[PDB]
Every structure is written in C-alpha cells, then in structure tokens.
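**Student:** Pasting a structure below so you can have a look.
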Amino acid sequence: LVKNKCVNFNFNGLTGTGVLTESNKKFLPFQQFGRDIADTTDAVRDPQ
Amino acid sequence: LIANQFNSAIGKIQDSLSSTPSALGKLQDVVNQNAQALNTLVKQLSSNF
C-alpha cells in the first residue's frame, strides 16, 4: 500500500482512480465501504 | 435641528440593523438558493436513473 499518492484501486471489486491520504477519524468495527455523501466511496477498508 | 435629526436617524439605522434579524433576507435568499441548487445537483448525481 502506497499512501499520499494517486492510484487506481480495486478494493473488493471497487474500481476507481484517485489519491488517498491519512485521516484521524475513527470508524466503527462493522464498516468496510464508505460513502460519506454524493454517492461516492469516500472510504474503504483495506482487507490486509 | 436638521443635524440632530440626521444624526439620530443614522443612529437608529445602526441600532435597527444590529438586532440580528434585520432586513437582509433579499441578500440571503440569493446565496441560499444558489447553495440549494448546487446541493440538489449533487444529490441528483447520487441517483441511479
């Protein structure tokens, strides 16, 4: 995993292009995908 | 008397325009409607059609 850089991801079948950064917010244990607003995947859990 | 009346009127405008719900609705409606239109465009980007 290469953070702070633009990359195409295929996390659990979700294909997309974009840069990822580091956040300090805390998710619940039962959440994997994340659509904060506007029908787009703000967050996703890395399976590894 | 004219100077005192004008000074009092200016002071009354400053006091009336400082009650936090003065007549600025016409200015606020433009920004509110633009924000509503932008947010609605986003929310209709959310639909699957």
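For chain A, we keep the numbers from Swiss-Prot: what you see runs 533-580, in order.
How was it done? The header gives electron microscopy, 2.8 Å.
Backbone N, Cα and C define each Cβ position, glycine as well.
Sharing the record's features from Swiss-Prot:
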- A:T547 to K: In strain: Omicron/BA.1 (VARIANT)
- A:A570 to D: In strain: Alpha/B.1.1.7 (VARIANT)
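I'd like to know what surrounds each of these features in this structure.
**Tutor:** Its own atom aside, the Cβ of A:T547 (variant position) has 8 Cβ atoms within 10 angstroms in the protein chains shown.
Take the CB of A:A570 (variant position) and look out to 10 A: across all protein chains shown you find 13 other CB atoms. Classification of A:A570 (variant position) by DSSP places it in coil, neither helical nor stranded.
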